[PDB]
Amino acid sequence: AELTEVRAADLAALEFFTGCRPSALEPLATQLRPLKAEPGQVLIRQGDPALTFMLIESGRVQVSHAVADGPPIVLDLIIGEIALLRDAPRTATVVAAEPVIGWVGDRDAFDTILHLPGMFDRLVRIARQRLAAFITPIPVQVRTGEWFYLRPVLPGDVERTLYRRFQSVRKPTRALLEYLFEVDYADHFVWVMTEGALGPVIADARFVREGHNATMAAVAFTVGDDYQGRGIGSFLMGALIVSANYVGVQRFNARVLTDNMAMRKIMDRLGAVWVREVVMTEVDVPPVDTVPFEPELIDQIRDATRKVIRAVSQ
Ligand SMILES: [Ca+2]
Ligand SMILES: [Ca+2]
């Protein structure tokens, strides 16, 4: 009875929960368990089913990946939630590098957090800060001569937004799925182009698989009103082609309003025979041999592609 209330108060003292009233945390406190881990203790084990996530109050952890052809790949607030939510087995071991204090919850407790005021966006900022370490923006020069920066979308980028793959989560809520959507790279890959390495997004492009691992994918493109006709579209399409090739996608398709000529031109470059409703097309995914980028720039795009996909456990 009372110990749930000490728990709520303890939760409310996390900066993660700043601004929450303790009384609001009591049902969550019911569903969480305290974690006290010793240095060296395994928190999450590669090859386990994912049964919980952890919310860390203090102490560093270290992630490693064990393989069959050499030593474990090491690296270094929320842990284990993505495989929890996908119901995918753990692809990595997480060990305590210090004493680790925090709390353990199951998928329902994670859903409880997602539905608390302000907490969806905080959780997403946390996924975002974590993915940022796996992303190094690539300066790229478009046909105009201007320099811009290319990078995968990050969780939280507005350009992320825009029921067919997620039919593999049991008894989901919208929040669970929207959260998974923010950390999806394999079935939904989005390249983004920004002004400066840490500046605003000025265009994006995406393929969305038809369903989980489908060979066909729907593509879309967008270019800020100040950046029309600079070759930004055809460039992103280049990266988009490098990424599709890498993950298995062999065909693209596109549905467009007829007056949206700029999109249409992007597709026309690919052998688009448009068929009315307002218009649509379907085309093959040209070989990586074929993208008008130096072999060096190809490698970096594939490298960025692999990096984020692995960081998100696909
Ligand atoms: Ca970044
Ligand atoms: Ca499930």
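Numbering, chain A: per Swiss-Prot, residues 2-77, 82-167, 179-293, 297-333 in sequence.
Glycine is treated like the rest: Cβ placed from N, Cα and C.
The Cβ of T96 (3',5'-cyclic AMP binding site) has 17 other Cβ atoms within 10 Å, all protein chains considered. Taken from Swiss-Prot, the feature 3',5'-cyclic AMP binding site covers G85, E86, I87, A88, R95, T96, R135, and the record attributes it to similarity to another entry.
In the three-state DSSP assignment, the secondary structure recorded for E211 (Mg(2+) binding site) is coil. Here Swiss-Prot flags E211 as Mg(2+) binding site.
Marked as substrate binding site by Swiss-Prot on the basis of similarity to another entry: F237, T238, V239, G245, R246, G247, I248, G249, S250, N276, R285. According to DSSP, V239 (substrate binding site) is assigned to a strand segment.
One mutagenesis experiment catalogued in Swiss-Prot, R95 to K, is accompanied by this note: No increase in the rate of acetylation in the presence of cAMP, presumably because of its inability to bind cAMP. Of all Cβ atoms in the protein chains displayed, 18 besides its own lie within 10 Å of the Cβ of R95 (mutagenesis position).
Gap of 3 unmodelled residues flanked by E293 and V297; Cα separation 4 Å.
Across the unmodelled segment of 11 residues, the C-alpha atoms of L167 and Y179 are separated by 13 Å. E86 (3',5'-cyclic AMP binding site) falls within a helix when secondary structure is assigned with DSSP. Flanking an unmodelled stretch of 4 residues, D77 and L82 have Cα atoms 12 Å from one another. Within the set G85, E86, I87, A88, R95, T96, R135 that the record links to 3',5'-cyclic AMP, no two Cα atoms are more than 18 Å apart, and one pair reaches that distance. Checked against ligand 2, the binding-site residues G85, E211, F237, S250 give no residue with a Cβ under 6 Å from it. A helical conformation is recorded for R135 (3',5'-cyclic AMP binding site) in the three-state DSSP classification.
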